[PDB]
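The structure appears right after this line, and notes come after that.
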Amino acid sequence: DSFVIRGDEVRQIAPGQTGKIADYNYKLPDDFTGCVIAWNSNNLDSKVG
Amino acid sequence: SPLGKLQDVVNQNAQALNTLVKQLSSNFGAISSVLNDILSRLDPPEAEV
């Protein structure tokens, strides 16, 4: 599963975490088994304006 | 007083049941004895713990 989120909301991509992203965008089950991988994408995903 | 042995048996059983019922007021290291309070005030993984 691949998506782009704010740096603050990286914590929300975890089992049993409550946030705007967790509630209304991407939800992880508490019993989820797997690995969450996040890396900064500022250089390519941010443009001026 | 002669029937004290039969009354000791009744008293011991009543005391054991009372102790068992009273144990439901014991936190056992949890935040609260009440299950509903734990569920309402905590996220599901923390509540499960």
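Numbers in chain A track Swiss-Prot; the residues on display, in order, are 398-446.
For this deposited structure, the header notes the method as electron microscopy, 2.6 Å.
Heads up, the Cβ atoms here are built off N, Cα and C, so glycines get one too.
Long-range Cβ neighbours of A:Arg408 (variant position) (same chain, at least 6 residues apart, Cβ-Cβ under 8 Å): A:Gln414, A:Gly416. According to Swiss-Prot, the natural variant A:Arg408 to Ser carries the following note: In strain: Omicron/BA.2, Omicron/BA.2.12.1, Omicron/BA.2.75, Omicron/BA.4, Omicron/BA.5, Omicron/BQ.1.1, Omicron/XBB.1.5, Omicron/EG.5.1.
DSSP gives A:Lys417 (variant position) a helix state. For A:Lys417 (variant position), the Cβ neighbour count at a 10 Å cut-off comes to 11, with all displayed protein chains included. The natural variant A:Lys417 to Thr is recorded by Swiss-Prot, whose note states: In strain: Gamma/P.1.
According to Swiss-Prot, the natural variant A:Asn440 to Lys carries this note: In strain: Omicron/BA.1, Omicron/BA.2, Omicron/BA.2.12.1, Omicron/BA.2.75, Omicron/BA.4, Omicron/BA.5, Omicron/BQ.1.1, Omicron/XBB.1.5, Omicron/EG.5.1. In the shown protein chains, 6 other C-beta atoms lie within 10 A of the C-beta of A:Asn440 (variant position).
Secondary structure at A:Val445 (variant position), taken from DSSP and collapsed to helix, strand or coil, is coil. Neighbour count (other Cβ atoms within 10 Å of the Cβ, all protein chains): 3 for A:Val445 (variant position). Quoted from Swiss-Prot, the note on natural variant A:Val445 to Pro is: In strain: Omicron/XBB.1.5, Omicron/EG.5.1.
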From the Cα of A:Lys417 (variant position) across to the Cα of A:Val445 (variant position), what is the distance in angstrom? 26
Between the Cα atoms of A:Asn440 (variant position) and A:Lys417 (variant position), find the distance and write it as a whole number of Å. 25
